[PDB]
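Colleague: One structure, as structure tokens, below. Some questions next.
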Protein chains: 6
Amino acid sequence: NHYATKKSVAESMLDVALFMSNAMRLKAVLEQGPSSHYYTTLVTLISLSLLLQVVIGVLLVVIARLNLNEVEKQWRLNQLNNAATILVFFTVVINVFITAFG
Amino acid sequence: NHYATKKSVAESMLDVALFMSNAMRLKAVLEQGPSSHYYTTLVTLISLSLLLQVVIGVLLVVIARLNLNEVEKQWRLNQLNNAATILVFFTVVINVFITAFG
Amino acid sequence: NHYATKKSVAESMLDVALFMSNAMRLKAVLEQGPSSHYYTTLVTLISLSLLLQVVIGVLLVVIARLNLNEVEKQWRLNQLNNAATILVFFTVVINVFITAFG
Amino acid sequence: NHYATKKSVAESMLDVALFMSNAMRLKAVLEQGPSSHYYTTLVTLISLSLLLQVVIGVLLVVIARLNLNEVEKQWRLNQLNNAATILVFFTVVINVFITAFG
Amino acid sequence: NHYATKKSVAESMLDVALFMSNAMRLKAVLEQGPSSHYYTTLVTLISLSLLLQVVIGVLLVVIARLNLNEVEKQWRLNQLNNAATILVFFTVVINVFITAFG
Amino acid sequence: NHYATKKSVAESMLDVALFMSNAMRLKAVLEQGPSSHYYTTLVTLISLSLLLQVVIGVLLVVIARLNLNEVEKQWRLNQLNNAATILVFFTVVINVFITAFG
Ligand SMILES: CC(C)CCC[C@@H](C)[C@H]1CC[C@H]2[C@@H]3CC=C4C[C@@H](O)CC[C@]4(C)[C@H]3CC[C@]12C
Ligand SMILES: CC(C)CCC[C@@H](C)[C@H]1CC[C@H]2[C@@H]3CC=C4C[C@@H](O)CC[C@]4(C)[C@H]3CC[C@]12C
Ligand SMILES: CC(C)CCC[C@@H](C)[C@H]1CC[C@H]2[C@@H]3CC=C4C[C@@H](O)CC[C@]4(C)[C@H]3CC[C@]12C
Ligand SMILES: CC(C)CCC[C@@H](C)[C@H]1CC[C@H]2[C@@H]3CC=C4C[C@@H](O)CC[C@]4(C)[C@H]3CC[C@]12C
Ligand SMILES: CC(C)CCC[C@@H](C)[C@H]1CC[C@H]2[C@@H]3CC=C4C[C@@H](O)CC[C@]4(C)[C@H]3CC[C@]12C
Ligand SMILES: CC(C)CCC[C@@H](C)[C@H]1CC[C@H]2[C@@H]3CC=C4C[C@@H](O)CC[C@]4(C)[C@H]3CC[C@]12C
């Protein structure tokens, strides 16, 4: 099998617990109606939270592939590691606001 | 037999367990009627979910053939491996939205 | 899992208990109405308090990465260390004003 | 005079002709009232064009100071030069949308 | 001036007459109402028409910068030129349908 | 300019008159209703004609780029030229067939 090997890697670098938790939260607020409180802020907070997770997932794929294969450049890795670390940090910050406003 | 030899390879690089579930779920949503909730979003989510699997399957066929037969080209494998791994990632992401909205 | 590793670092350098407390305080005054006493000063004090934590978190990310990898430069580290310590100092002052005015 | 020397350089890397036009455009839409058509989209489009203009100006300050002063590093300049050009590109793109929706 | 040097270069890789035209058509159909004939297909055709040009513009910035500065890497340029030339081709095809459906 | 050169190159290798005529014929047939005689055959014929035209354009872009840049390979060029010629043969036959049923 070859697809199963890819699925494990692609599922290794994504928080399925947090990603799936936000999935129903977007659904629950959507069925609650635009007139409901914090509808406008919760939609954008969740949307960019999931959006940041996708970009995080893509970045983690690049770093993992580039780590062992490439050994010459290290300055590119340092920038990518910082961007991956910082982007994860903003997901932690957003999740608190979702929890606080939820 | 020579066809069974090809059929094993053509089945090894496909998640037939996952592909069949999306196939049956697509059947259910169509028979539930357009008036059913999330009809417009579920069809496109499943459609490109199935589409991404076929594209991944085609990519896996090329990578497997090019692995052992050719060794000089190395960036082409790295681009294809990164494209295959990332394409698998969005199937994982889309599957999450399928379960959440289903 | 790699996102767990990134979540470990991104959460170690954040005052989660205080960040959550300020976020909930901000929601309470917001629902309390602009006519509430000390509305204007409470919002700006909390707002820049949360802003300071985000800036501190990013600075702590840079310092944590640059410590072990970089050894040629130390004057840059000294400036970055002082900015983080002083920025943390102004945070402590704010919650004193927040607690006093709340 | 020294503030004259700084003032000229500060204006050498800013398009005051374009900057001032948006400022009056933001004033016009702000006084026109939220009830005006395309109020929400105009405010965000104009504001982030102004914000992008400031960020470009700060980037140009760094490049000018670093260009003649520094000769060893070259990768940093190319990354800064590119981000300067692409950031200008979005201002051109955004300005077209303000003109179209004006 | 230094902003004009970037702005003139960033404008040399855009067809502003072509970009501005599509922006007006998008405004025209939008004010015309969702009930209008071919409202749905016109919105999505124009939306990806504009979106494609931004992607080409970003690629054109990279291509121009990389051409003179770097000379060792050659296969990267051919992929970038192929992506730019093909993406321009799809813009021509899309513009045909918008004219046809308008 | 740079987008102008790309648009000229991409427009050289597309028969815009035939594409535009096919698009108008498809639009007219679609407006004429499903009850129209030869509806489904006309729809599928025009759709596959447009698809063949797009594929021909992509192949021509690839051949035009690969001609001067690469000289070591000739058999691939011969295969691509044969495929392009055969595809234009089929699309010409298709337009003849639509003209017959028009
Ligand atoms: C609104 C936000 C969430 C979206 C856009 C923010 C992103 C693109 C920006 C905001 C702050 C930025 C970081 C700020 C500081 C550093 C440290 C430096 O040594 C390398 C670049 C790096 C790592 C930047 C990478 C890009 C970054 C993460
Ligand atoms: C909406 C989506 C599913 C359609 C478009 C997806 C495809 C065409 C795009 C989206 C993101 C892209 C990837 C983004 C980043 C990289 C890393 C780079 O080193 C090689 C190319 C590679 C691997 C790209 C390959 C093509 C890619 C997978
Ligand atoms: C009023 C506050 C909240 C906003 C501005 C704060 C920041 C930008 C300023 C205010 C005081 C400043 C510090 C004042 C004194 C020192 C010691 C000196 O040897 C190095 C710079 C350093 C470490 C400064 C760093 C930047 C600093 C922290
Ligand atoms: C929505 C917009 C306005 C905000 C985000 C834009 C910024 C943060 C991003 C988006 C596209 C990015 C650029 C995309 C491509 C390149 C070329 C590469 O060789 C160096 C990085 C560079 C130059 C990136 C710099 C940062 C960049 C400009
Ligand atoms: C529906 C469309 C607009 C979205 C996806 C289109 C883009 C991402 C895809 C579709 C066809 C692709 C091209 C197909 C063939 C080639 C030739 C090869 O030697 C290099 C890659 C290149 C140049 C591909 C680049 C990416 C490409 C242009
Ligand atoms: C429904 C139809 C139009 C789609 C299938 C057509 C394509 C995929 C097929 C049909 C006929 C085929 C061609 C038939 C004969 C030749 C000559 C041979 O020396 C090289 C391959 C080449 C050039 C084939 C290329 C692919 C081809 C053009």
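Chain C is numbered as in Swiss-Prot; the shown residues are, in order, 25-126.
Recorded method for this deposit: electron microscopy, 3.1 Å.
Placement of Cβ uses the backbone N, Cα and C atoms for every residue, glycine included.
Annotations for this protein, taken from Swiss-Prot, read as follows:
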MUTAGEN   C:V86 to F  Promotes slight ability to mediate plasma membrane rupture. In mutant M9 + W99A; induces ability to mediate plama membrane rupture; when associated with 62-F--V-68, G-79, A-99, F-103, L-107 and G-110
MUTAGEN   C:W99 to A  In mutant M9 + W99A; induces ability to mediate plama membrane rupture; when associated with 62-F--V-68, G-79, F-86, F-103, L-107 and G-110
BINDING   C:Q103  cholesterol binding site
MUTAGEN   C:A107 to L  In mutant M9 + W99A; induces ability to mediate plama membrane rupture; when associated with 62-F--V-68, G-79, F-86, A-99, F-103 and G-110
MUTAGEN   C:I110 to G  Promotes ability to mediate plasma membrane rupture. In mutant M9 + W99A; induces ability to mediate plama membrane rupture; when associated with 62-F--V-68, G-79, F-86, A-99, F-103 and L-107
MUTAGEN   C:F114 to I  Promotes ability to mediate plasma membrane rupture
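Describe the structural context of these features.
Modeller: Long-range Cβ proximity for C:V86 (mutagenesis position), meaning a same-chain Cβ under 8 A and a gap of 6 or more residues, is found for C:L104. C:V86 (mutagenesis position) carries a helical DSSP state (H, G or I).
In three-state terms derived from DSSP, C:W99 (mutagenesis position) belongs to a helical segment. Long-range Cβ contacts of C:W99 (mutagenesis position) within its own chain (separation 6+, distance under 8 Å) are none.
Here the Cβ of C:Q103 (cholesterol binding site) has 10 other Cβ atoms within 10 Å, regardless of which shown protein chain they belong to.
C:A107 (mutagenesis position) carries a helical DSSP state (H, G or I). Proximity of C:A107 (mutagenesis position) to non-local residues of its own chain (separation of 6 or more, Cβ distance below 8 Å) is seen for C:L83, given in sequence order.
A simple way to gauge crowding: the CB of C:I110 (mutagenesis position) has 10 other CB atoms within 10 angstroms, across all the protein chains here.
Neighbours of C:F114 (mutagenesis position), defined as other CB atoms within 10 A of its CB across all chains, total 12. DSSP classifies C:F114 (mutagenesis position) as helix under the three-state reduction.
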Colleague: Give me the CA-CA distance between C:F114 (mutagenesis position) and C:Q103 (cholesterol binding site), in Å, as a whole number.
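Modeller: On Cα coordinates alone, these residues lie 17 Å apart.
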